[PDB]
Every structure is written in C-alpha cells, then in structure tokens.
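Note sheet for the following structure.
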Amino acid sequence: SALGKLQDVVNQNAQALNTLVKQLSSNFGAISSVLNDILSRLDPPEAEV
Amino acid sequence: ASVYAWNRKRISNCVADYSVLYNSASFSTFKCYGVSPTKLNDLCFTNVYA
C-alpha cells in the first residue's frame, strides 16, 4: 500500500464504471430493464412510454 | 367452470399458435396487459396458465 494514491484513483474509476454498467441494468420504474423485451411485449405506441 | 371455482389448466411443453385467437375476431374483448395485443405475443413462455 505504498502506492495507495494511484490505487485509490484507479479503484474510484473502476467503481464509477462498474456503477454505470450496473445502472444500465435498471428497471427505472418501467416493466423490465431490457428494451428488446419491451419492444416484443408491447405494440410500438405503448412501448414508446 | 363457475366463477368461484375458476378452473386452471397448465399449458406445458407444446408449441402454440396464438394467431388463430387474434384472427378469429369473434372474441368480444381481447385486451392484453403486459404482453402485446398486436399479435406479437408469440414469445417463449416458461409457464402458460389458462
């Protein structure tokens, strides 16, 4: 842990990217977190919402 | 069946042809919730309950 500053910087960056990827998999108050299933499980007008 | 004794059948391990239901049109109400009502309900389902 002598180079702890650089390790902290890369860990913060990795945590930010991992958080972004995890947020990508989010319901966000919809029916599902995947959009292809929304397209296949709804007609285009309802799906737009 | 009567309303209180609602009868449940499990549709398992068979392919389904949902399009006869859609094109029959004799069905008075064909309202679909959560699944598409534009004849796009032809998807892989683990369990189908009638």
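So for chain B, numbering is Swiss-Prot's, and the shown residues are 348-397, in order.
The header says electron microscopy, 2.5 Å.
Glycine is treated like the rest: Cβ placed from N, Cα and C.
Taken from Swiss-Prot as is:
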VARIANT   B:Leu368 to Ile  In strain: Omicron/XBB.1.5, Omicron/EG.5.1
VARIANT   B:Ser371 to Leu  In strain: Omicron/BA.1
VARIANT   B:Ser371 to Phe  In strain: Omicron/BA.2, Omicron/BA.2.12.1, Omicron/BA.2.75, Omicron/BA.4, Omicron/BA.5, Omicron/BQ.1.1, Omicron/XBB.1.5, Omicron/EG.5.1
VARIANT   B:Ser373 to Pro  In strain: Omicron/BA.1, Omicron/BA.2, Omicron/BA.2.12.1, Omicron/BA.2.75, Omicron/BA.4, Omicron/BA.5, Omicron/BQ.1.1, Omicron/XBB.1.5, Omicron/EG.5.1
VARIANT   B:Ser375 to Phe  In strain: Omicron/BA.1, Omicron/BA.2, Omicron/BA.2.12.1, Omicron/BA.2.75, Omicron/BA.4, Omicron/BA.5, Omicron/BQ.1.1, Omicron/XBB.1.5, Omicron/EG.5.1
VARIANT   B:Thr376 to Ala  In strain: Omicron/BA.2, Omicron/BA.2.12.1, Omicron/BA.4, Omicron/BA.5, Omicron/BQ.1.1, Omicron/XBB.1.5, Omicron/EG.5.1
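Annotated features, which come from Swiss-Prot, shown on the structure.
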residue	record	Cβ neighbours (10 Å)
B:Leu368	variant position	14
B:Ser371	variant position	9
B:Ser373	variant position	5
B:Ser375	variant position	5
B:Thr376	variant position	4
- Query: Should B:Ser375 (variant position) be counted as helix, strand, or coil on the basis of DSSP?
  - Reply: coil
- Item | Spatial separation of B:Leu368 (variant position) from B:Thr376 (variant position) - C-alpha basis, Å | 11
